[PDB]
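The block underneath contains the structure these notes are about, expressed in structure tokens.
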Number of protein chains: 2
Amino acid sequence: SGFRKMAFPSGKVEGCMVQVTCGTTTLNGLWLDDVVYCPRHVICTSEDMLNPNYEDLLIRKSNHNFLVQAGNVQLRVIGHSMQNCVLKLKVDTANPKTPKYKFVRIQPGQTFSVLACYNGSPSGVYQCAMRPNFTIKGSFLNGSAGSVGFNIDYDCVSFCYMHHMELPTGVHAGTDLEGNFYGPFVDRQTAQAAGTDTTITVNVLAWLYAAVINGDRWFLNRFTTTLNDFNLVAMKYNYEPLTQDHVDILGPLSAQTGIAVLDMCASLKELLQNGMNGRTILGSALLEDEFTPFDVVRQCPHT
Amino acid sequence: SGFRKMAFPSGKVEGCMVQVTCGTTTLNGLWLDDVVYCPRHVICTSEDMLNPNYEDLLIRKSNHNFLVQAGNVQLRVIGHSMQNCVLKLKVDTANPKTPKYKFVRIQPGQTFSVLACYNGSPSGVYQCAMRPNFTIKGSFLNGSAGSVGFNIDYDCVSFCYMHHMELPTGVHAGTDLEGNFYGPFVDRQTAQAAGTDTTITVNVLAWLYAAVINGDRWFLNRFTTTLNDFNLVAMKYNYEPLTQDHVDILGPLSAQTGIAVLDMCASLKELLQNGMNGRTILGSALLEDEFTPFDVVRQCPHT
């Protein structure tokens, strides 16, 4: 038993982590085949990061203005090209450690592992959710731009995130690996703020099921509710509407436990209106919403 | 900015996991140099599990009863020996991915990263603290025995935990990498109970400083206390006595914050007596203790 925020093993990402230096800006790049992906702000000087002309600053850069470094191996930079808000540095060496990979764009609600990295050195891995407002609540320090988020399914790494910047509120923002930002953010120094956040109801329901599957059942009650009666309580406490597809998605989990989706809603609704009265669920005093239904199933096979 | 439970990059350990099968039991082994380490109860079998005699069981075993598999390469067993609660299988192949490693017995309150494996294939990685009663609160299912737990320091993997079993209360237990169980536990399927847990005081303070570094400061005050005066309140709330050594350990986090350790003790005695009163600390409604002082420094370097 047990249930922990768990991240995929990072070994396959670790051998793609490299370090990129243009002038005195240093960050991390991703090394796939003979291309190295890095935030395009590595080309910006600390005096040019307010409203920068990226198309203009890149041309000036020659290849030798880019220092790429995988561990202590130097990589020749043979070409440079703009991939939206990221940069594709062509190198002379294909990464001998390139994993089977794909780039996918996640939707809000979905989760992924993050491999915190600094100066091309990975430092730690942990599990994040793409919030409804397209930020993520991670732990990135200065120079961690270029750390990536990935899901690993069987053997194929799906890269879904590349960290770019911190919002003035402490949350983080980045692009997919095709260089397109998540949400309404730009890679300039403006007064961007995260949209107002909301809780991801399906993930809480999923995690409630994970609690039941592990023998935490004190919150279960005899009431039941209509989707719409629930969703109006959901609106009140800043929670996303639950849709029929969510209820479909919660199907498998509802059958492994034999607790109707709408019966669990009745528990969640009680918990939002009255609180937990000093109890905890799966070790937490708060409702956790960064576990997808698929994530619950990984640690709780039906068997 | 940001602060989240963070596992070490697991890539150096992934390369050591193998699957070990004896008879009809399968679980994970640790392939270092020319030896595979796994739990000794792989040689257990149905006939007797409440009082298996392991000398008798091992004596009924030859080298070719142990099947070792590393990816898609079968290792052949050259010799087998028993060391406390752990098996060492000599294989004909040295692991060409063996990291720089050491075997350490962690002390109660210390933390390590677990790399859950099933069938010698890693599955995920997360942070875990050896509870003062020598159990860990992990996420483990049948067949994950042999999953190890480690710290990483300058590319040296300090192995500290190997998973063996789950107690009736749902917490887990295992040996160090020398086969000696953390705690008063035996590797029998008999009902065994851990002592009463306690909260790890010095870890909690280390969390509180991590909250201050991240801008949650609402719990501070100007009061102060004594080690002796504070340790009284710790006893009432089932906290571990705090020692001068803990105060010295927190030294580096006190400098980074400007809050003397005993001023932070005053802060924490206030939290125990009057609850968090609806607020949260680093997005938690409870006091966390699975964060070592060093673990905070790691995620929040100062200068």
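Chain A residue numbers are taken from Swiss-Prot; in order, the displayed residues are 3264-3563, 5319-5321.
Heads up, header says this was done by X-ray crystallography, 2.5 Å.
Just so you know, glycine gets a Cβ as well, placed from its N, Cα and C.
What Swiss-Prot lists as active site, for 3CL-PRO activity is A:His3304, and the listing cites sequence analysis. In the three-state DSSP reading, A:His3304 (active site, for 3CL-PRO activity) counts as helix. Taking the Cβ of A:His3304 (active site, for 3CL-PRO activity) as reference, residues of its chain lying under 8 Å away and at least six apart in sequence are, in sequence order, A:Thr3288, A:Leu3290, A:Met3312, A:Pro3315, A:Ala3408, A:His3427, A:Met3428, A:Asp3450.
Around A:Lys3353 (variant position), a 10 Å sphere centred on its CB holds 16 further CB atoms from the protein chains shown. According to Swiss-Prot, the natural variant A:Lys3353 to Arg carries this note: In strain: Beta/B.1.351.
Within 10 Å of the C-beta atom of A:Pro3395 (variant position) sit 18 other C-beta atoms, taking all shown protein chains into account. Recorded in Swiss-Prot as a natural variant, A:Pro3395 to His carries the remark: In strain: Omicron/BA.1, Omicron/BA.2, Omicron/BA.2.12.1, Omicron/BA.2.75, Omicron/BA.4, Omicron/BA.5, Omicron/BQ.1.1, Omicron/XBB.1.5, Omicron/EG.5.1.
In the three-state DSSP scheme, A:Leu3468 (variant position) falls into the helix class. Under its natural variant annotations, Swiss-Prot gives A:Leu3468 to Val the following note: In strain: Zeta/P.2.
Counted within 10 Å of its Cβ, the other Cβ atoms near A:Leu3468 (variant position) come to 28, all protein chains included. Put simply, A:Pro3395 (variant position) is 16 Å from A:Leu3468 (variant position) when counted between their Cα atoms.
Here the C-alpha separation of A:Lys3353 (variant position) and A:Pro3395 (variant position) works out to 35 Å. DSSP assigns A:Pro3395 (variant position) to coil in the three-state reduction, outside any helix or strand.
A:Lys3353 (variant position) carries a strand DSSP state (E or B).
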